[PDB]
Amino acid sequence: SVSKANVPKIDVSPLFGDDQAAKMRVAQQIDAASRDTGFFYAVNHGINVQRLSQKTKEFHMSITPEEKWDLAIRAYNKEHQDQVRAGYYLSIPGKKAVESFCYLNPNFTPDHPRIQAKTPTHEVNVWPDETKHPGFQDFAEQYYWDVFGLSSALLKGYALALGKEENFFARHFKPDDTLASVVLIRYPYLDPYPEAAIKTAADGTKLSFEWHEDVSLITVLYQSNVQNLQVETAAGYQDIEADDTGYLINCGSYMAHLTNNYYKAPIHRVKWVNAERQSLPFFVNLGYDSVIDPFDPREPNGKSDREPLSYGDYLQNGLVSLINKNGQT
Ligand SMILES: N[C@@H](CCCC(=O)N[C@@H](CS)C(=O)NCC(=O)O)C(=O)O
Ligand SMILES: [Fe+2]
């Protein structure tokens, strides 16, 4: 009885080029999707997602329990007090099925000014031993830059869609300072699948991750071809079809803040599925001190009754709140 959500496939390739008319026609499609269910698939995006999937699989299936402790975030290993965001997020057999590896901007090096200053939300990535995972760090860092590139193009489309100049968001999304993250999530097949690792929604649906708005400007997501996501709409939660050739795009709550809820952050959740699969989000985050002045594209003077919020304030508050609401991942 759970209807397919309207999730259009938008050819985003004009956003990489210089045909302004064509870009406006893509922006209209982004506007439409953003006003409807809040999701679309970006197609013709130029990223080799099959290779991303293969390299990620090789990592997930070769990492050992020893390596996971050695890379673990603070929530799992008290010795790693600097690792709030970046590192390994362990499963707990019998209790918690999902496990993952998160990394941040590769430019956050020991000498980076924000690392020196110890500013919250900035960390130096941790990586497994190169000889045990040959090529993995290099692949993963290049992937960061490939999806950064796609996200910059998408941000040009969102800006045009909102009646702005195309750099309105992108000017704040910079290699030297972006707080964006990649998460390489493994969802396992388990037989038996422990009930303790399954949540139940109010409507009785079995879930792996509860309802939420994303903490992002936008989210740029690759998933395996196994249906799992649902979006809350007015006729109920609806199934978002999988498409392992496309990137699933949606707004996060910073976009809702900037646009005075004209582009809402859609509410969505992750169904429980007993399948070995991947979920690989890129969270498009700005710089720590990036402030965009809020506006309202439904009002004649564009004025909004929201206050400016720096991205760093937003992000630290949001990530902590999401862990309190929906649990440590
Ligand atoms: N550690 C990350 C933030 C992770 C936020 C989070 O928990 N996201 C969920 C909800 S959007 C997710 O990615 N879910 C994916 C899925 O498949 O469940 C970072 O420091 O930036
Ligand atoms: Fe999400």
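Quick note: numbers on chain A are straight from Swiss-Prot, i.e. 3-331, in order.
Structure method, as recorded: X-ray crystallography, 1.3 Å.
Using the three backbone atoms N, Cα and C, a Cβ is placed for every residue, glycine included.
Around the Cβ of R87 (isopenicillin N binding site), the same chain contributes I75, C104, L106, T123, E125, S183, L321, each under 8 angstroms and 6 or more positions distant in sequence. The feature isopenicillin N binding site is assigned by Swiss-Prot to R87, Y91, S183, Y189, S281, with experimental evidence given as support.
Around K98 (mutagenesis position), a 10 Å sphere centred on its CB holds 17 further CB atoms from the protein chains shown. Listed in Swiss-Prot is the mutagenesis experiment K98 to E, annotated as follows: Strongly reduced the catalytic activity.
What Swiss-Prot records for 176-288 is domain 'Fe2OG dioxygenase'. Counted with DSSP, the domain 'Fe2OG dioxygenase' (176-288) comes out as 9 helix, 48 strand, 56 coil.
Taken from Swiss-Prot, the feature Fe(2+) binding site covers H214, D216, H270, and the record attributes it to a large-scale study or a structure entry. The 10 Å shell around the Cβ of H270 (Fe(2+) binding site) contains 24 further Cβ atoms across the protein chains shown.
Recorded in Swiss-Prot as a mutagenesis result, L223 to I or V carries the remark: Strongly reduced the catalytic activity. Cβ neighbour count for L223 (mutagenesis position): 23 (other Cβ atoms within 10 Å of its Cβ, all protein chains included).
Mutagenesis annotation in Swiss-Prot: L231 to I or V, described as Strongly reduced the catalytic activity; the structure shown retains the original residue.
Under its mutagenesis annotations, Swiss-Prot gives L231 to T the following note: Abolishes the catalytic activity. For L231 (mutagenesis position), other Cβ atoms within 10 Å of its Cβ number 23.
If you draw a 10 Å sphere around the CB of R279 (2-oxoglutarate binding site), it holds 18 other CB atoms from the protein chains shown. According to Swiss-Prot, the 2-oxoglutarate binding site annotation covers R279.
A C-beta separation below 8 Å, combined with a sequence spacing of at least six in one chain, links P283 (mutagenesis position) to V184, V185, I187, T221, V222, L223, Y224. Quoted from Swiss-Prot for the published mutagenesis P283 to L: Abolishes the catalytic activity.
Taking a C-beta cut-off of under 8 angstroms and a sequence separation of 6 or more, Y189 (isopenicillin N binding site) has the following same-chain neighbours: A99, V100, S210, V275, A277, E278, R279, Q280, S281. Contact annotation for recorded positions (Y189, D216, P283) versus ligand 2: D216, each with CB under 6 Å from a ligand atom. Checking the recorded positions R87, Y91, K98, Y189, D216, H270 against ligand 1 with a 6 Å cutoff on the Cβ atom leaves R87, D216, in sequence order. Cα of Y91 (isopenicillin N binding site) to Cα of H270 (Fe(2+) binding site): a distance of 22 Å. Each residue contributes its Cα atom, and for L231 (mutagenesis position) and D216 (Fe(2+) binding site) those atoms are 13 Å apart.
Counting in whole angstrom, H214 (Fe(2+) binding site) lies 19 from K98 (mutagenesis position) by their C-alpha atoms. The record gives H214, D216, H270 for Fe(2+). Within 8 Å of the mean position of their Cβ atoms, the other Cβ atoms in that chain belong to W213, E215, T221, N252, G254, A267, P268, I269, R271.
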